[PDB]
Every structure is written in C-alpha cells, then in structure tokens.
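Report on the following structure.
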Amino acid sequence: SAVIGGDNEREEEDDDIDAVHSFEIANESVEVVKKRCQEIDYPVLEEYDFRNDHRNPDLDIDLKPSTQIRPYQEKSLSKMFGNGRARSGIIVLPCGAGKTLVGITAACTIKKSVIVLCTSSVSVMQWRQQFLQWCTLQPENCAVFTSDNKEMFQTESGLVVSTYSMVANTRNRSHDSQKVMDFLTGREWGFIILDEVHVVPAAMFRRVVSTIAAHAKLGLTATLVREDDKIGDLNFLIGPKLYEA
DNA sequence: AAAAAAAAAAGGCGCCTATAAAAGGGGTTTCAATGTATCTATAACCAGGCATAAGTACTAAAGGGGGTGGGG
C-alpha cells in the first residue's frame, strides 16, 4: 500500500518502504532513530505519497518577515540550504558575524515549527526578542519551553526557545527529548537550531538531536572543534561544518 | 452770770427761662474714609519616626565532565 511512518519514543517506525531506511529483525518493521526521518524528503521533492503519522508539528504560519542579509551571510545560508542539515549542518562564524541573521533567514525560509537550543536562559530571552520579527515576543508566535514555563508553539526564527538541559526532574529539552521534536526533542518541531552547537556533543545533550525527527538542523558556533574531538558526532546528527570563516 | 465765738438765717442784688423778627465771619469740637505695626485663621515649610516595597548579597543546593596519578 501507501508508505506510512509514525514516531515511537525517539524512533521512527516505517511501513511500506524498504528503500527509505533500515529493517528491524526483531520486529519486522523498518525502524530508525528519530533523526533519520529526513530521508522522507525523498518522497517530498518527488511528491511521493506517504502518510506521516510520526510528525506532530505544532501548527505553523507561513512567515514572511523581511531579513536583509549581507553577502557572506547569504553564502553561508545558501550552503546550509543545500541539505538544511547535511548542507545546513553547522555554520562557523566570528561573534560579530551575525549568525543569528542567518538563523532568522532559515527560520523564515523554512517556516516550520522551530526549536532553538541555547545554553542559558538569558540567551533564550535574547533569541526570543529577535524572534519578534516573525511575531513579536509578546506574540504567540514566540514561546519558551523550559523548567520555568513550558510553552509549545510553532515557527519563528525559532518559535520555541529552550536550553540544552540540566540535571533535575524538570530541565531543558534534553530532559524533554521524547516529548517534543526540537533540536532537543521528539516530534513537535521540524527545525532545530543549536546556538553554540559545540555544547551539543555532550553525551546527554546529543540525544536531543537523535531523538528528534526535525529534518532541518543548524548549529551555530565560533569554534566547531572540541578538544575531546567529540565534535565528530555532530556530522551524523547535526551535520558537519558546511561553512566557515 | 458773764463775755465770747460759731452758727443759721434773713434781705437784697443780679440773671435765667419763654416772646418777638432779621443783615455777615471766625471759633472750637466731633466725625468721615483710608492707612503702619500686630493680630487672627490658612497655607506651606522643614526634620524626625514608623510601615511597605524593591534590590542586595549571601548562603544554598544539586548535577556532571575531564585530566592526572597510582596500581595491576
């Protein structure tokens, strides 16, 4: 019959298509970590029919802010555009560079429910303000999902902003990872933005990505490489540096 | 009994009241509205005392990752 997919606890069950992913011996079903949901894009451009039981995106309005981009910023964005993950991957730029502008552009371009993963709450507030262009921070179009408050909303530069996570009963999206597709989490959001992606390689934080169906992934950072060389894992989950300056 | 001083009283003198009508000047004495220093009720002033709200630093906690040294 028609192809179908569904999300189960940070994994994607698959039916009617052997080609798309990998088969599970234990239970005859194609199963994959949530991160490899993107192969579904194969059906998209193709306009191949499938049923998407897996993704539960928060409803997202088609954003149309106007974001001006200097030339280098456009170049990086375009590199990112090629795969929006393999090509998006991570963008490395100096602090002055205006990576956030690129992020904003991707969010506008993508216009899907988005999750931003940041280290601190302050950065979260900062991002939240920028998100205002799509709809002001006061606007519903922006939300914050953390221990303090849990709001699950759509698109923006990232409609949802959350932190990497901490250790506690309640924490950031890492804790939440099964619950809602983010850079961190399960099946709510299509785009995952990692501000300061270098943090992501933490053994725990990395799960945020794996557990995520979110096809598009962007990591922003001044310095990609880690002393630990943990940075290597990013390519699979997030992507490798498609652009650097 | 007498002389003496002190007292009340008389008679006389002068001026007052009410009557009258009608030509120019200067006097003192009392009373009018419009103002200083001091008073009143008001309005407004400081400094000092107590209660509520905002910001502080403080201690307070738990959660973890990474690197170096020692032992097998």
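The numbers used for chain A are those of Swiss-Prot, and the residues that appear cover 294-538, in sequence.
Header entry for method reads electron microscopy, 6.0 Å.
A Cβ is built for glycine as well, from the same backbone N, Cα and C atoms used for every other residue.
If you look up Swiss-Prot, you'll see A:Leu386, A:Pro387, A:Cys388, A:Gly389, A:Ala390, A:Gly391, A:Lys392, A:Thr393 marked as ATP binding site, on the strength of sequence analysis. Counting every protein chain shown, 16 other Cβ atoms lie within 10 Å of the Cβ of A:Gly391 (ATP binding site).
The domain 'Helicase ATP-binding' annotation in Swiss-Prot covers A:373-535.
Here Swiss-Prot notes a mutagenesis experiment, A:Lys392 to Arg, with the remark: Lethal in vivo. Defective in translation in vitro. Taking all protein chains in view, 24 other C-beta atoms sit within 10 angstroms of the C-beta of A:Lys392 (mutagenesis position).
Secondary structure at A:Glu489 (mutagenesis position), taken from DSSP and collapsed to helix, strand or coil, is coil. Counting Cβ atoms from all protein chains shown, A:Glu489 (mutagenesis position) has 18 others lying within 10 Å of its own Cβ. According to Swiss-Prot, the mutagenesis experiment A:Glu489 to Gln carries the following note: Loss of DNA translocase function of TFHII.
Long-range Cβ contacts of A:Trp427 (variant position) within its own chain (separation 6+, distance under 8 Å): A:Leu356, A:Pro358, A:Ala400, A:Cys401, A:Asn434, A:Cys435, A:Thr448, A:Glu449, A:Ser450, A:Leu452. A:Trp427 to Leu appears in Swiss-Prot as a known natural variant, with the remark: In suppressor mutant.
When the binding-site residues A:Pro387, A:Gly389 are compared by the number of other C-beta atoms lying within 10 angstroms of their own C-beta, A:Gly389 comes out lowest. In three-state terms derived from DSSP, A:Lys392 (mutagenesis position) belongs to a helical segment. Counting in whole angstrom, A:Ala390 (ATP binding site) lies 14 from A:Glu489 (mutagenesis position) by their C-alpha atoms. When the binding-site residues A:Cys388, A:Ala390 are compared by the number of other CB atoms within 10 angstroms of each CB, A:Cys388 has the fewest.
Here the CA atom of A:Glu489 (mutagenesis position) lies 11 Å from the CA atom of A:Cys388 (ATP binding site). A straight line from the CA of A:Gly389 (ATP binding site) to the CA of A:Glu489 (mutagenesis position) spans 14 Å.
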